[PDB]
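Novice: Before we start, here is the structure in question, set down as structure tokens.
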Amino acid sequence: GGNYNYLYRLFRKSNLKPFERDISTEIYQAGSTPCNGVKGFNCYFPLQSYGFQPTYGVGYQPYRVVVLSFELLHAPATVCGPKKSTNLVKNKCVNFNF
Amino acid sequence: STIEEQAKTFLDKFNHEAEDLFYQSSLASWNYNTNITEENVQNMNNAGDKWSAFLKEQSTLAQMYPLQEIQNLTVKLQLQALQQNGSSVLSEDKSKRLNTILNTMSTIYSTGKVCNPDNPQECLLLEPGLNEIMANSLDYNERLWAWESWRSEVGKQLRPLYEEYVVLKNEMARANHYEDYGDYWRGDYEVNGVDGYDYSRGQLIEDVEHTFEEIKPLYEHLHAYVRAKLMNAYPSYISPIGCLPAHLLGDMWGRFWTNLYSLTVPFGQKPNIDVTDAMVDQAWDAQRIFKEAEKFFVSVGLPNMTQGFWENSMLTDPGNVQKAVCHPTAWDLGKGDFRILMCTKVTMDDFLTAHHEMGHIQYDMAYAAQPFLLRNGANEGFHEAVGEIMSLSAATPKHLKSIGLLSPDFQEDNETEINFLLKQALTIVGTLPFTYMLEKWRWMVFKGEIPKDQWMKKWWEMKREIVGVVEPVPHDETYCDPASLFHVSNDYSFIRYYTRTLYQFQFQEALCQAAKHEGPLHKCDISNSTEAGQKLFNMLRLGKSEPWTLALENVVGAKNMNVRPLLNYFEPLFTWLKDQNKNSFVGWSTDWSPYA
């Protein structure tokens, strides 16, 4: 029936800064006449809800996007991953990295 | 303050809601068509007028915008498209009666009932039956009786309604700053943008006459041949000095001459190309037809149809109570939804219909990058031309041979080519004069040049002068023959079916020019020619984004709609007719009548 729970900002005076989230719901004023929180001659709602449906074609379907942004502040590292290790072979002169 | 920059926000706001609203309304209509049942009626209607309930304010809001200084061509075009008020310019008391009269003519024209005087309890309609009475019959009395009954019981009551419809429509046009409603039909075939491509509404009237005088000798020769065949079939009924009647053309109005093909076969020994039995022997189902239609489109360079068309769209066999309409249509619901509604069978006619529907669907997705208001053709004659191009190029015997449907050892000769050419001509070239005559008569009666009393006599005189058809029965002013036609009372433009044909051969010729082929125009195929894939796409990827004058420049050499390839497509037919109708005088005399 159209999933209207996902919203996107359509009108804003200026663009977003990097890694900035804005949840303002002020009635956008495209023209010069101020509006007291209502739509009208040149005032429109910044947020619009999607109408996603399963019959929508490729490119119009809902798409889950996750962005992993790594930060490397001078503090000691905490997010480190794979610790792949070899097998334990003994009784042979070998070099090791315990 | 500025108006140009604040119109973009309004355009985006309108388009965002229009996209999903039109998608939902089209989905409701598609559900109703796919499922003929009550449950899918009201909801569909609940969408339909609702879209109208949304189309008025966006039209109403398009009056505060002074569209006379915006320098953005696309934005100005969108604002002009949104600025047309439609029928909201006249008074409500006249608007309601206009709607009522339109509804009543639509209902009356579709409920024509004529009963035979000897058997007054058997009335028929425009549904097959009365249509079948003369569609396939060899008679002169029953055909004339059906013609007279239809034009007396359906052609009488529509005349008073059309009388006030003409004046009300002209007054609406004047309210829309149109001196006549022919200009309203010619508004789309006009651009006021880039210099050097300018066109005017009055240019069409003179240009159509300019492009109609070069096919008169061929039409006269074909008319003489048809008249001679009628003499060979109907002795002492068609005058060699005169011409053929109206009901003997093959259709009640002479729109198509296909019914007379059997009576005008040049060489009956050579049969027409038929591979339907071969298709049955090869076990070709609807899926095989639909996948074979795809190879032709993909061998030129066009993309493949996306997933969901095979799943969401109905394909074949509605079967039980789950009733669906069998009328082949292509529906672009928006937001990436394209569907087909047709009933497939094992027939070359069905193969051509599938190719036509695929051409329409490809043209529709071609301009998908355009916004909601610009996903339309430049004129009404581009969709049909694109659809008919692929039907034209799939009718070649070479194509059937290469797809494993015709014998590779085939021995096709000039005789069968001429037979197929005449069969095609009886459908294509035999309808241009009638469409011309109907459009010209409608334009000149909307202009008001003639008085009210000079309506039928002038129509019949121009029919004898142009088409070369005499009156089967005398006609007085109380009758109305044009009103007894589908696209005369439903407010449908009839020039749409003319210019498209003028494009088709042109396009085909240009496509043939981009086909690496030598010989006749009919035999050349666009298959196995990738170079023509992008060139045609130049007109496919534009739509309403660019004017038709500019659109007709990336495929054809000249942007003018000059009908060059019509005289060369039927070149073997023309040179055979030159060697056939030597003993029969060509033309017609407008003094002889069947009744006197």
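In chain B, numbers come from Swiss-Prot; the residues present are 19-614, in order.
Heads up, header says this was done by electron microscopy, 3.2 Å.
In case you wondered, yes, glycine gets a Cβ from its N, Cα and C as well.
Pulled these features from Swiss-Prot for this protein:
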type	residues	note
ACT_SITE	B:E375	active site, proton acceptor
BINDING	B:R169, B:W477, B:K481	chloride binding site
BINDING	B:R273, B:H345, B:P346, B:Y515	substrate binding site
DOMAIN	B:19-607	domain 'Peptidase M2'
MUTAGEN	B:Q24 to T	Increases slightly the interaction with RBD domain of SARS-CoV-2 spike protein
MUTAGEN	B:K31 to D	Abolishes interaction with SARS-CoV spike glycoprotein
MUTAGEN	B:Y41 to A	Strongly inhibits interaction with SARS-CoV spike glycoprotein
MUTAGEN	B:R273 to Q	Complete loss of enzyme activity. Does not affect amino acid transport activity of SLC6A19
MUTAGEN	B:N330 to Y	Increases slightly the interaction with RBD domain of SARS-CoV-2 spike protein. In sACE2.v2.2; increases interaction with RBD domain of SARS-CoV-2 spike protein; when associated with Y-27 and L-386
MUTAGEN	B:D355 to A	Strongly inhibits interaction with SARS-CoV spike glycoprotein
MUTAGEN	B:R357 to A	Strongly inhibits interaction with SARS-CoV spike glycoprotein
MUTAGEN	B:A386 to L	Increases slightly the interaction with RBD domain of SARS-CoV-2 spike protein. In sACE2.v2.2; increases interaction with RBD domain of SARS-CoV-2 spike protein; when associated with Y-27 and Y-330
MUTAGEN	B:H505 to A	Complete loss of enzyme activity
MUTAGEN	B:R518 to G	Increases very slightly the interaction with RBD domain of SARS-CoV-2 spike protein
Novice: Which recorded positions among B:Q24, B:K31, B:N330, B:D355, B:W477 have a Cβ sitting under 8 Å from any chain A Cβ?
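Specialist: Listed recorded positions meeting the cut-off: B:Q24, B:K31, B:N330, B:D355.
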Novice: Can you tell me which of the recorded positions B:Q24, B:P346, B:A386, B:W477 is spatially closest to B:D355 (mutagenesis position)? Compare CA atoms only.
Specialist: B:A386
Novice: Compare the Cα of B:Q24 (mutagenesis position) against each of the recorded positions B:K31, B:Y41, B:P346, B:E375, B:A386 and report the nearest.
Specialist: B:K31
Novice: Measuring CA to CA, name the entry from the mutagenesis positions B:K31, B:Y41, B:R273, B:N330 that ends up nearest B:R169 (chloride binding site).
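Specialist: Considering only the listed mutagenesis positions, the nearest one is B:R273.
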Novice: Among B:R169, B:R273, all listed as recorded positions, which has the most CB atoms within 10 Å of its CB?
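Specialist: The residue with the most neighbouring Cβ atoms within 10 Å is B:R169.
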Novice: Three-state secondary structure of B:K31 (mutagenesis position) from DSSP?
Specialist: helix
Novice: Including all protein chains displayed, how many Cβ atoms other than that of B:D355 (mutagenesis position) lie within 10 Å of its Cβ?
Specialist: 22
Novice: Given the recorded chloride site (B:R169, B:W477, B:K481), which additional residues of the same chain have their Cβ within 8 Å of the Cβ centre, ordered by sequence?
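Specialist: Close Cβ neighbours, site residues excluded: B:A264, B:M474, B:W478, B:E489, B:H493, B:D499, B:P500.
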Novice: Name, in the order they occur in the sequence, the residues of the same chain whose CB lies under 8 A from the CB of B:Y515 (substrate binding site) and which sit 6 or more residues away.
Specialist: B:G399, B:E402, B:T449, B:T453
Novice: Taking only the Cα atoms, work out how far B:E375 (active site, proton acceptor) lies from B:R357 (mutagenesis position), in Å, as a whole number.
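Specialist: Taking the Cα atoms only, B:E375 (active site, proton acceptor) lies 10 Å from B:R357 (mutagenesis position).
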Novice: To the nearest Å, how far is the Cα of B:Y41 (mutagenesis position) from the Cα of B:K31 (mutagenesis position)?
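Specialist: Just about 16 Å between their Cα atoms.
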